[PDB]
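*Asks:* Mind looking over this structure? Questions follow.
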Number of protein chains: 2
Amino acid sequence: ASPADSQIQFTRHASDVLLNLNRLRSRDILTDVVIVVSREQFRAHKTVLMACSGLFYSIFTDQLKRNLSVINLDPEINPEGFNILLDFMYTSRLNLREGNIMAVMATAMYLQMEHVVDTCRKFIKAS
Amino acid sequence: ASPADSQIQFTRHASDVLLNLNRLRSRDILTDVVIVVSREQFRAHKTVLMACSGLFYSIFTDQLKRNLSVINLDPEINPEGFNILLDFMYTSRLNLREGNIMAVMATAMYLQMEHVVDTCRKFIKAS
Ligand SMILES: Cn1cnc2c(ccn2CC(=O)Nc2ccncc2Cl)c1=O
Ligand SMILES: Cn1cnc2c(ccn2CC(=O)Nc2ccncc2Cl)c1=O
Ligand SMILES: [Cl-]
Ligand SMILES: [Cl-]
């Protein structure tokens, strides 16, 4: 048996994987859900959503909901805030601005993305 | 518009995503293919396979093959070598040993994982 700890580490592999998953999203390859946010909608991979959000983890882990192909978010959720967070999921880069911080933060609370909410709080503290 | 370059970077996000995808694999959650390697078989997420391997990218990008639920690898492929590479895909950690290097290298050639083949060559050069 081989403990992963003594194995050879590839320091860019995880980031390469995420970039390639984002490339598949951009080509709509093997996306399996549409997220509807008021008048807008965004396709994604459920696995990535689950990996990044407590809300999506809790939805899709439940066998009752695992096969859903459409999720309607709460009508109060800002589509721009959601789009910023979806991009973050697939890139590790978060577009916070003075003009979007409150919407992004509220959306991250709803999506149960605790480290992102904490970063939003730090953005507030620094402005 | 916001260039990703000026956005806030989350330095552990990609690795967290990959760990969570591996956790889903371990629970067989949203896996959509079985890879058959002689007498053994391994379930996976096609998106991760595509992200990590030229062979799987070329198979699943083609609309002819995208919906396949079973892929039979070449009968000469060593299941242990394949298992090591599948683990690598989902962990960024490669278990090379003197006893497995040749099988892993040959399997990585077949899977079209060029950086892994290069690392196998370096392992050979160092022994
Ligand atoms: C509060 N909260 C809740 N869940 C979160 C985050 C950030 C990401 N996730 C998703 C997650 O942990 N997924 C996951 C866990 C275990 N096995 C498989 C998977 Cl896909 C957060 O801040
Ligand atoms: C030779 N070769 C060929 N392909 C490889 C590697 C290592 C990973 N991949 C998969 C890959 O690039 N996937 C991909 C590309 C573009 N858009 C989406 C995806 Cl999913 C390699 O060494
Ligand atoms: Cl598709
Ligand atoms: Cl499932």
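Heads up, chain B uses Swiss-Prot numbers, so what you see runs 2-128.
Cβ from N, Cα, C; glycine included.
Annotations for this protein, taken from Swiss-Prot, read as follows:
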- B:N21 to K: Abolishes interaction with NCOR2 and HDAC2, no effect on interaction with CTBP1 and transcriptional autoinhibition; when associated with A-116 and 376-Q--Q-379 (MUTAGEN)
- B:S59 to A: Abolished ubiquitination by the SCF(FBXL17) complex (MUTAGEN)
- B:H116 to A: Abolishes interaction with NCOR2 and HDAC2, no effect on interaction with CTBP1 and transcriptional autoinhibition; when associated with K-21 and 376-Q--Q-379 (MUTAGEN)
*Asks:* Let me know how many other Cβ atoms fall within 10 Å of the Cβ of B:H116 (mutagenesis position).
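*Replies:* Other Cβ atoms found within 10 Å: 13.
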*Asks:* B:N21, B:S59: which of these mutagenesis positions has the sparsest Cβ neighbourhood within 10 Å?
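*Replies:* Selected from the mutagenesis positions B:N21, B:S59 on minimum Cβ neighbours within 10 Å: B:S59.
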*Asks:* Measuring Cα to Cα, how many Å separate B:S59 (mutagenesis position) from B:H116 (mutagenesis position)?
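*Replies:* Cα-Cα, rounded: 17 Å.
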*Asks:* About how far apart, in whole Å, are the alpha carbons (Cα) of B:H116 (mutagenesis position) and B:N21 (mutagenesis position)?
*Replies:* 24
